[PDB]
Structure formats: C-alpha cells, structure tokens
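Heads up: the structure comes next, in structure tokens.
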Amino acid sequence: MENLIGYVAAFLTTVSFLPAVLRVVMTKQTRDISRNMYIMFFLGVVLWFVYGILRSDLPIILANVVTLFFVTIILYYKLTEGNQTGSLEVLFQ
Amino acid sequence: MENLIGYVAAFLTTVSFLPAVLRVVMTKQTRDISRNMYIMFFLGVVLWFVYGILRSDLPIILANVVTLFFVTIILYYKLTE
C-alpha cells in the first residue's frame, strides 16, 4: 500500500548506510601501524642516506633526499588528520 | 656516464611515487569539501522535514533524518583509542 512501500523504501535506503557506520564506530587494530610503516621507512631512508654519504654515491643520496621529502610530507598529513574519517570515502572505497 | 644511469634510475623510482604523494595531499581538500557537503546535506534534510509535514509524508522525513544521523556518525565519530 502507499505507506507500506514508502517505509520499506525508507528502510532499504537507510540500512544500506548501516554497514559503513558499524566499521567507523568499530574498535580497530592499526591506528598507527600504517603510521609505523612510515616511521620504519623514515629510519630506512636515514640509514640509506648515511650509506650514500659514506660511499660518496650522489644518485643514492639525491633519491633519498627526495624520498625523505615524500615520507615527511605523508607523515605530516597522517599526524595532521585528527581522529575522524572526515569524508564519505569510506562508503565507496 | 653510469652516474647518469644512477640519476635516471633515481629519477624513475622516486617520481613514480609522485602521484601517490599528491593524493595524500589531496585528502585535506576533500575533507574541506565534505564539510561543505555535510552542511549542504543538512540544510536539505530540514527542508525535506518541512516538506514532509506539508505533504503528510512521514517516510520521507524518517529516511532523511536517519540518513543524516548515520552520515553524521560516519563523518565525525571520533575513532576509538
């Protein structure tokens, strides 16, 4: 009937969003393990740099300088974002 | 000159990752868009609410307010721990 169809439509539309809210509210493991990757990688470029210096290998050194910029930029955006998803990007990807 | 090989190798390896670094940077722009979107979506729901009353349409009102609840949860629920 018309009220029946409308409510069922309302139910289907809203509950589709339900799986997303459950994953966002959920207590999750790796907060900063994704951050830890960056930290680990950061330590790696530092040693790579020292390695490049000791052998006077400029291509290695230049690459790591650029790589150091990249990880630092990424690592500054990770630390900058603040405990909220902030986008509906979760819904789709 | 093989340092040239080194530079070209160094160039190719790092710059390949460049688009990735740009998408990480772009994630801030899209939060600022999403906050404008939420305000936009919010205003839409109040009008839907007003519209629903005038047309005696409860399902419309229920659907949009509940959807608003969820979207608010998704976009601003402080993640635990």
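Numbering starts at 1 and runs along the chain as it is shown here.
Using N, Cα and C of the backbone, Cβ positions are placed for all residues, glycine too.
Among the sequence features in Swiss-Prot, the mutagenesis site A:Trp48 to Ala is noted as follows: Impairs glucose transport. In Swiss-Prot, the entry for mutagenesis A:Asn64 to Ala states: Impairs glucose transport. The structure shown retains the original residue.
Using a 10 Å radius centred on the Cβ of A:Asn64 (mutagenesis position) and all shown protein chains, the other Cβ atoms total 24. Sequence-distant neighbours of A:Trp48 (mutagenesis position) (same chain, six or more apart, CB under 8 Å from its CB) are A:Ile60, A:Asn64, A:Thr67, listed in sequence order. A:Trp48 (mutagenesis position) carries a helical DSSP state (H, G or I).
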